[PDB]
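First up is the structure itself, then whatever we jot down about it.
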Amino acid sequence: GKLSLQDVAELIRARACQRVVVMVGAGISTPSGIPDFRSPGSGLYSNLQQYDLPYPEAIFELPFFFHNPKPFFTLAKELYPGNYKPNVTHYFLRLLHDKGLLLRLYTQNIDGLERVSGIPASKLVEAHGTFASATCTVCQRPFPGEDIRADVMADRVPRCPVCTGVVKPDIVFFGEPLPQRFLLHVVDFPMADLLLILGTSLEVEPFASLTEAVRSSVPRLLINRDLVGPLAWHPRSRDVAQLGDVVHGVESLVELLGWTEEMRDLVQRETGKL
Ligand SMILES: [Zn+2]
């Protein structure tokens, strides 16, 4: 006796699941046009070859930042809040929160679109960082993202007002440790009664183990093109796959919840405010 997408949809309507924990990846955002800087062809990829990086991933290396910050900041300009807007996927999660069901949303994305869709900070774990804030590389003072917005959009490298050091946005670089809020997972996953995995393979650790971190009786809804990861290898009876386009699978569950109108309604107000 498996479950189906409607099954879950009805567990949320009946509110037999009311402490939902969601995990999202790159897949929920490419609908909003977030360009993969890794993939050639995208505009951002083009601008990055202009420099002397040995590979695209070296923007996220501290060495090949303090050597030249400009490559990173080229990404920074492209992703900096406002330039893109959230899609139906983020908004389902916005809604899921407003309806009081959202325990925590753990994201691997840096587009901060979870923020913009209107989910409060307390609900978010931006495990790979955010452009929302920054920190002086030298004097360690933090800065709200607006202060470096001026220099960033104008291709200048923002130096600190007190000491003139580089003000690096709070993006997690390879090698630096994951943000402190990631450690909420000790309490969130044991209290989660529903796990929701959208648009990512959960292949990189330590997120891969988190999927097995809900109690056994908890259903895990996956919505992704493929079926891989700890959901493929070690599945559970309570699991539900929704393979294919994420946007579509999101809409199908918004339907089966009967929210499809309330969703179009949210999409209305929040598109105007942007
Ligand atoms: Zn400083």
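Following Swiss-Prot, chain A residues are numbered 121-394, in order.
How was it done? The header gives X-ray crystallography, 3.3 Å.
Placement of Cβ uses the backbone N, Cα and C atoms for every residue, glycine included.
In the structure as shown, the Cβ atom of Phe157 (NAD(+) binding site) sits within 10 Å of 22 other Cβ atoms. Secondary structure at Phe157 (NAD(+) binding site), taken from DSSP and collapsed to helix, strand or coil, is coil. Annotated NAD(+) binding site per Swiss-Prot: 145-165, 228-231, 319-321, 344-346, in sequence order, evidence recorded as experimental evidence.
Experimental mutagenesis at this site is recorded by Swiss-Prot as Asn229 to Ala, annotated: Loss of function. According to DSSP, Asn229 (mutagenesis position) is assigned to coil rather than to any helix or strand.
The annotation that Swiss-Prot gives for the mutagenesis experiment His248 to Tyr reads: Loss of protein deacetylase and delactylase. Counting only residues at least six positions away in the same chain, the Cβ atoms of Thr227, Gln228, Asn229, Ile230, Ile291, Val292 sit under 8 Å from the Cβ of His248 (mutagenesis position).
Under the three-state DSSP scheme, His248 (mutagenesis position) falls in the coil class. Swiss-Prot lists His248 with the feature active site, proton acceptor.
Under the heading Zn(2+) binding site, Swiss-Prot lists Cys256, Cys259, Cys280, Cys283, citing experimental evidence as support. Classification of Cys283 (Zn(2+) binding site) by DSSP places it in coil, neither helical nor stranded.
Of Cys256, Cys280, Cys283, all annotated as binding-site residues, the residue with the shortest Cα distance to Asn344 (NAD(+) binding site) is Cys256. Neighbours of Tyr165 (NAD(+) binding site) among the binding-site residues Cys256, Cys259, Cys280, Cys283, defined as a Cα within 10 Å of its Cα, are absent: none qualifies. Candidate binding-site residues: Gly145, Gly153, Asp231, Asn344. Not one of them has a Cβ under 6 Å from ligand 1. Long-range neighbours of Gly153 (NAD(+) binding site) (same chain, six or more residues apart, CB within less than 8 Å of its CB): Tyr204. Residues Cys256, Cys259, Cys280, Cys283 make up the record's Zn(2+) site, and a Cβ search at 8 Å around their centroid adds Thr257, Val258, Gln260, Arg261, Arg279, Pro281, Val282, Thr284, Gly285, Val287 from the same chain.
All protein chains considered, the CB of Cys283 (Zn(2+) binding site) has 12 other CB atoms within 10 Å.
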